[PDB]
Amino acid sequence: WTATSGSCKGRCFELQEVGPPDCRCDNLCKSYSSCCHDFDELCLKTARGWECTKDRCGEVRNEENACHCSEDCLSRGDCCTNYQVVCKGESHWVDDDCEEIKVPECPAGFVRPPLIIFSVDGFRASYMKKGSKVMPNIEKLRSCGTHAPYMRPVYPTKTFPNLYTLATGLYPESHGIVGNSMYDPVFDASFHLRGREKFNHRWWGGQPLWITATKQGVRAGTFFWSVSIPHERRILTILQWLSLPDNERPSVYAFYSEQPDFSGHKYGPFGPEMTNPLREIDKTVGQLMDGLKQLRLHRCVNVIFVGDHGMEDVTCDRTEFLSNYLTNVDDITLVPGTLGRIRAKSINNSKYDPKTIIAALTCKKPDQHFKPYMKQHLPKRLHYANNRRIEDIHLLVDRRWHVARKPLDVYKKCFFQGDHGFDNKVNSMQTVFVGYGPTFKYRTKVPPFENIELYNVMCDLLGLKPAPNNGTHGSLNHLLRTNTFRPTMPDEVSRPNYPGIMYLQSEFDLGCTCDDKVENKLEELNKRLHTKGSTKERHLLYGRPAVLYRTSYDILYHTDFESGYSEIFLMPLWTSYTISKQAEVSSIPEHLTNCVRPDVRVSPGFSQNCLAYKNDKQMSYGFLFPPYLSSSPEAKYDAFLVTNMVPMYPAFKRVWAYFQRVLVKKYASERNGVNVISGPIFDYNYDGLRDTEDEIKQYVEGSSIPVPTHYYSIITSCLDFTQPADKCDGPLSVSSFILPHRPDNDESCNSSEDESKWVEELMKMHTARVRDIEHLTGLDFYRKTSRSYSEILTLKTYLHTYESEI
Ligand SMILES: *[C@@H]1O[C@H](CO)[C@@H](O[C@@H]2O[C@H](CO)[C@@H](O[C@@H]3O[C@H](CO[C@H]4O[C@H](CO)[C@@H](O)[C@H](O[C@H]5O[C@H](CO)[C@@H](O)[C@H](O)[C@@H]5O[C@H]5O[C@H](CO)[C@@H](O)[C@H](O)[C@@H]5O)[C@@H]4O)[C@@H](O)[C@H](O[C@H]4O[C@H](CO)[C@@H](O)[C@H](O)[C@@H]4O[C@H]4O[C@H](CO)[C@@H](O)[C@H](O)[C@@H]4O)[C@@H]3O)[C@H](O)[C@H]2NC(C)=O)[C@H](O)[C@H]1NC(C)=O
Ligand SMILES: O=C(c1ccc2[nH]nnc2c1)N1C[C@@H]2[C@H](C1)[C@H]1CN(C(=O)c3cc(OCC4CC4)c(Cl)cn3)C[C@@H]21
Ligand SMILES: [Ca+2]
Ligand SMILES: [Cl-]
Ligand SMILES: [K+]
Ligand code: NA
């Protein structure tokens, strides 16, 4: 109930929300069915349209008009946006040459440059080039301001998850908006696009920018607009708020357009019907910039033109049906479409079994257009697991496809020709970013970046301290002329030990053997030099990683590799080695096939043992520095040390051996040498963060050897590939991955074939940022380079996507 018989007179688009049953007049009252009786009349005036005409110039103010062309309109803040153009000989903003905005040029009384966020739904990245002819205002912002070729959304590449990520800098698993549609079980409640539940604050976690601003005394325009409020009216309302007295005027505003998403669903991303919605968005930008110019604010406000996700060609005939795979199809509930999420229809059903549902959907048709995952097995770069609203079973759907439960769901629920939601690395899902204004750089292109980074920058633009978030603060400093945040490297928490030779061979009882008893002060001083770190500058090119938590670990030096060996987890946390372009691959000599050697620098009590691997019928082992890449037959013995060994399932050893034997050398050949850092990851609670020892759910049978959930590698070389990786004078280039450590290769439908047909495709899917590995390990990389820290932060957020050119 609302006693909607008060009035909006002098309260139109009021900024403080009123509590029931006093009637509301804010830009969201329609959506709550709570506006005062006279809201349309007073606040949604439409008379005479949105543009001044010659004959309206100097008119007598008629308060009925949607906007004004009267002499007093500028000081009242309510002229039509084209007023000065039509009535005062002025040019449209788009027709003016751009001129560098070196300092903010604001009216007296402005304490900071305002921020206007202009968001556009479904604005795919390639529209910037493909629609350029019809979007002159947008093309001017882009070419004169700061822009990226594209901006990566979050997964799922849906509307609410991405808009709320923009607002909070958090992954959807952390902010809680994990789809356009969701079920929470603690609430026992459902969130839907239509309906009232989506309004309860309990869905919306984190701290969005408007709240961050408000808490720190920066005033915010209300961000959300009722759908029926036309765009011209949203623009005029923003412009009117910008004319409020200093103590009442907000510093941050949002505009939102439903286009081009709305038409894109109907006509597909490049349908001929799409030219008009792009024209109409551009004209709205034009109205904003014209209105700002009239108010002498076009060189004062920072404008962000940003999309939430792109749009792909998707039609009814490209739908996979779970009914074609499953017999129990009514014992399940499917969140369908461009992703799939599956749960049990009834929790009173103890017959329900996820493992047989997964098996029933795995590699069942040759051209199958989705792949099932338990959520913890999804690629870690998606960060899509640590929420009770994300169902244990997930379907990653091929681009251009849908998944549904039964065919009846599709003809009783072809309309649509476009949709979105797919893996956030898919080119069609990429969206846009342009920053224009005194705080952004002038005519500057920046590399593609992720939308989780923008919250920190918007905070910087407004002088706010950001709430804790998933951006890497400083990684987008290169977007900014001023207001940069000067990040600093985290302090190392644990310092390493540097053990020397402290144990005799016979003190070990590990059940390991090696055929290594083949017996010179030339090569004896030399081997001693290597063990003390004489070659360390070669294999550790960016300094040793810092350990950011409390633990006990040793640095171990070798001719070919250096490692930081954990006495707690009984294996390296990291192993670092360089492979030059000229390096040679060799085989494991026959006599050394099962060779494992005690390490006389490390106690029996802090070592793994071979007997546990013998007894564990499921678990085998691999090596972090690969024996295949040894620099000499003598150095090869170092690779068989028990301190270089890690637990590996045989199914996983297929992947790992191919990477180490074939792919490392291929990368060194292609990139002119590479530096590799590899190691284990433990994330048994799938929160994206390093596990403590008490979180480990799996050990090599009968031992305290913990089993990794994943294995990572970070592969760095010179951006200028004419310089070898080990003598690089400038910026670096990196690709990384986090491979799931799985006891089968069910994820790879082609795994019965030779590794050359499936391994690299798997590794591509599990591409990762350095930063993702940092969260998962408590390590901090690139501590000693010749590069500025902000550049290194950019490097750490880089993701190698393997997509073709946009
Ligand atoms: C991406 O960035 C984000 C943000 O920085 C990172 O997320 C943070 O990670 C921290 C570590 O996991 C986490 O810190 C914990 O917070 C607990 C208090 O949490 C509440 O308060 C905060 C602050 O206002 C609030 O933001 C939280 O919001 C969550 O929950 C609400 C509703 O419950 C949601 O609306 C919201 O979306 C959000 O949900 C997300 O996070 C939770 C976890 O909090 C997930 O479960 C959800 O799925 C979802 O992802 C909360 O309202 C605090 O109680 C914790 O303290 C325990 O552990 C510490 C260790 O220091 C220990 O000292 C304590 O003793 C304590 O243990 C006790 O409780 C245990 C659990 O009940 C129990 O087992 C013990 O036996 C003890 O009784 C802890 O400090 C922080 O909350 C989140 N923040 C957010 C917004 O998610 C994220 O990690 C980054 N991701 C990556 C990949 O880097
Ligand atoms: O058309 C859609 C829609 C629905 C389902 C779809 N499937 N596929 N495409 C779809 C498009 N919808 C839903 C709601 C409503 C209409 C729009 C207004 N809204 C906000 O006003 C907002 C703005 C927000 O933030 C804007 C700030 C961050 C910059 C946030 Cl967080 C949430 N909602 C987001 C959209
Ligand atoms: Ca964890
Ligand atoms: Cl969804
Ligand atoms: K075994
Ligand atoms: Na397989």
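Chain A residue numbers are taken from Swiss-Prot; in order, the displayed residues are 51-463, 468-573, 576-591, 617-887.
We read in the header that X-ray crystallography, 1.8 Å was used to get this structure.
Cβ coordinates are placed from backbone N, Cα and C, and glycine is handled just like the others.
Quick look at what Swiss-Prot lists:
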MUTAGEN   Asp171 to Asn  Abolishes lysophospholipase D activity
BINDING   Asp171, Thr209, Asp358, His359  Zn(2+) 1 binding site
MUTAGEN   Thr209 to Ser  15% of wild-type lysophospholipase D activity
MUTAGEN   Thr209 to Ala  Abolishes lysophospholipase D activity
ACT_SITE  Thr209  active site, nucleophile
BINDING   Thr209, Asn230, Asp311, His474  1-tetradecanoyl-sn-glycerol 3-phosphate binding site
MUTAGEN   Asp311 to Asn  Abolishes lysophospholipase D activity
MUTAGEN   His315 to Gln  20% of wild-type lysophospholipase D activity
MUTAGEN   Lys430 to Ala  Impaired secretion. No effect on lysophospholipase activity
BINDING   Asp764, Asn766, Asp768, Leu770, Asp772  Ca(2+) binding site
Cα within 10 Å of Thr209 (mutagenesis position) is the criterion; apply it to the recorded positions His315, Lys430, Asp764, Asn766, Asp768, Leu770 and give the hits in sequence order. none
Hits among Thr209, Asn230, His359, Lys430, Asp768, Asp772, i.e. recorded positions with CB under 6 Å from ligand 4, come out as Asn230
Using Cα coordinates, what distance in whole Å links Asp764 (Ca(2+) binding site) and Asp311 (mutagenesis position)? 37
Quick note, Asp768 (Ca(2+) binding site) and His359 (Zn(2+) 1 binding site): C-alpha atoms separated, nearest Å, by 25
Distance check against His359 (Zn(2+) 1 binding site) for the recorded positions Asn230, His315, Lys430, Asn766, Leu770, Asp772, keeping those with Cα within 10 Å: none
Students should find that the Cα atoms of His315 (mutagenesis position) and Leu770 (Ca(2+) binding site) sit apart, in Å rounded to an integer, by 37
Going through the recorded positions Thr209, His315, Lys430, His474 in sequence order, which have a CB under 6 Å from an atom of ligand 3? none
How long is the line from the C-alpha of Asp311 (mutagenesis position) to the C-alpha of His474 (1-tetradecanoyl-sn-glycerol 3-phosphate binding site), rounded to the nearest angstrom? 9
Report, as a single number, how many Cβ atoms besides its own are within 10 Å of the Cβ of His315 (mutagenesis position). 18
CA-CA within 10 A of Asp171 (mutagenesis position), subset of binding-site residues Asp358, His474, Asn766, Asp772 in residue order, equals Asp358
For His474 (1-tetradecanoyl-sn-glycerol 3-phosphate binding site): intrachain residues, at least 6 apart, with Cβ closer than 8 Å: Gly172, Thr207, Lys208, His359, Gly360, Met361, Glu362, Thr388, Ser482, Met483
Among recorded positions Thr209, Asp311, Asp768, close to ligand 2 by Cβ (under 6 Å) are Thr209, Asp311
Å between C-alpha atoms of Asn576 and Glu573, the residues bounding 2 unmodelled positions: 10
Between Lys463 and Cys468 the deposited chain skips 4 residues, and the Cα-to-Cα distance in Å rounds to 12
Other than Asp171, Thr209, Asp358, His359 themselves, what residues in this chain have Cβ atoms within 8 Å of the centroid of the Zn(2+) 1 site's Cβ atoms? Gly172, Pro203, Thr207, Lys208, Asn212, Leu213, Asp311, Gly357, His474, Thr485
Please give me the CB contact count at 10 A for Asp764 (Ca(2+) binding site), counting all chains in the structure. 22
Starting from the Ca(2+) site formed by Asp764, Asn766, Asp768, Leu770, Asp772, give every other residue of that chain whose CB sits within 8 Å of the mean position of their CB atoms, in sequence order. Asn436, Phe763, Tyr765, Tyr767, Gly769, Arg771, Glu776, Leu857
